[PDB]
Amino acid sequence: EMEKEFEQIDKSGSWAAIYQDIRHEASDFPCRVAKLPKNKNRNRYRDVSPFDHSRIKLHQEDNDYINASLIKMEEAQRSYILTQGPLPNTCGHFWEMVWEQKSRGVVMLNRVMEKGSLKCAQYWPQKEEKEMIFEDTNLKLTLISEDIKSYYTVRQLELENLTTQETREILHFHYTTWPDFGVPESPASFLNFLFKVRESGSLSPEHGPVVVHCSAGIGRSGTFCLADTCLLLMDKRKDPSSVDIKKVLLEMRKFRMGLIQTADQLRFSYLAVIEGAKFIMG
Ligand SMILES: COC(=O)c1c(O)cccc1OCCCCNC(=O)[C@H](Cc1ccc(OCC(=O)O)c(O)c1)NC(C)=O
C-alpha cells in the first residue's frame, strides 16, 4: 500500500526531500482580495492568505473578506473550510461564516496560548452564564455543555442569528494536546479525535462544510483534512491501495496554500492514514 512507500522514504531518510518536492509542485494562485490594505487587520499572518477563487465570502455589502478557504474534494464528496484562528476583531466575522455556510462543527487544533504566546482569540464562551454577543454581525453565542477529556474537549454551543432569532447547535471539537508545528508521538489519539468528529455528523453531506483551524489554519488543519480525505477514499474505492496521499495533498493545495507545514507533519499524515486504514478494513 502506501506503507510500502513509507518504509522506502524512511529507510532512505528522504522525507525532507519529498516534502520540499511537494512545495515546488504545489499550486499558486492570486490572493489579491486578501492583500488589499482594507483587509490588513483581518489577517493574522501576512504569509498566510486565502486564494481568491476558493475564499469564503462573508454575506455582507460592507467588506466580504475573511481569511478562510473552501477546500472541496470532488471524489471524496467532502468539503472543509480551513481558516486562521479568529483575531480580536474577526470573531464576529468567524461566526457569521459558520452561520452563513451552515456549518455544524468547528475543529480547533491549537490552544489559545502556545509557546507562551497568543495564537487565537477566545472566540467562544467559557461559561454557560456568560454568553457572548457579536454586535458587528448581530449574533449570540452560548456555551451549552462541555466534555473535557485527556487530550481533547467537546463543546456543544448554540449560535443564534439575532436578526431572525433563528438558532443552531454547533459542536466544538478542541484538540488540546498538539504541540505547535509538531506532531503527536502516536497518531492513535489524533485518529481517535478524528472519528469523534466523524461520529457527530459534522463532516456529513447534510451539513455545511466543517470549519477547521489552528493558528494559521494550514499546518495542523492540513494534517487533519488530508488524513480524513485519504481514509474516506480508501473507504469508497475498489482499491484501497490506489490512494496516493501526495496526490491528495497537492489536490488540496489547489484550494489553500501551505497545507502541511513540515516534512514531519507529512510523515505523520502517512502514519495517521496507514494506521487508520487498519480500521477501515474490518
Ligand atoms: C512550508 O511552507 C509552505 O508549505 C508554503 C508554501 O509552499 C507556499 C506558500 C506558503 C507556505 O507556508 C507559509 C508559512 C511559512 C511559515 N511561517 C510561519 O511560521 C508563520 C505562519 C504560520 C505557519 C504555520 C503555523 O502552524 C501550523 C501548524 O503546524 O498548525 C503557524 O502557527 C504559523 N509566519 C510568520 C512569518 O510569522
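For chain A, we keep the numbers from Swiss-Prot: what you see runs 2-283, in order.
Even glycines carry a Cβ here, placed using N, Cα and C.
Here Swiss-Prot flags 3-277 as domain 'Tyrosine-protein phosphatase', drawing on sequence analysis.
A coil conformation is recorded for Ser50 (mutagenesis position) in the three-state DSSP classification, outside any helix or strand. One entry in Swiss-Prot concerns the mutagenesis experiment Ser50 to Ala or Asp. Its note says: No phosphorylation.
Under mutagenesis, Swiss-Prot gives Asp181 to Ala with this note: Substrate-trapping mutant. Counted within 10 Å of its Cβ, the other Cβ atoms near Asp181 (mutagenesis position) come to 14, all protein chains included. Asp181 (mutagenesis position) carries neither a helix nor a strand DSSP state and counts as coil.
Cβ contacts within 10 Å of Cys215 (mutagenesis position), excluding its own Cβ and spanning all protein chains shown: 29. Among the features that Swiss-Prot reports, substrate binding site is placed at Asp181, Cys215, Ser216, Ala217, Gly218, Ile219, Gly220, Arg221, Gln262.
A mutagenesis experiment is reported in Swiss-Prot for this position, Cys215 to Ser, and the note states: Catalytically inactive mutant; abolishes sulfhydration. The DSSP secondary structure for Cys215 (mutagenesis position) is coil.
Swiss-Prot lists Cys215 with the feature active site, phosphocysteine intermediate.
Taking the C-alpha positions, the distance from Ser216 (substrate binding site) to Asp181 (mutagenesis position) comes to 9 Å. Under 8 Å, Cβ to Cβ, and six or more positions away along its own chain, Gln262 (substrate binding site) finds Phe182, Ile219, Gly220, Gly223. Around the Cβ of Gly220 (substrate binding site), a 10 Å sphere holds 24 further Cβ atoms from the protein chains shown. Taking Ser50, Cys215, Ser216, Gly218, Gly220 as the candidate recorded positions, the subset whose CB lies under 6 angstroms from any atom of ligand 1 consists of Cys215, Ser216, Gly220.
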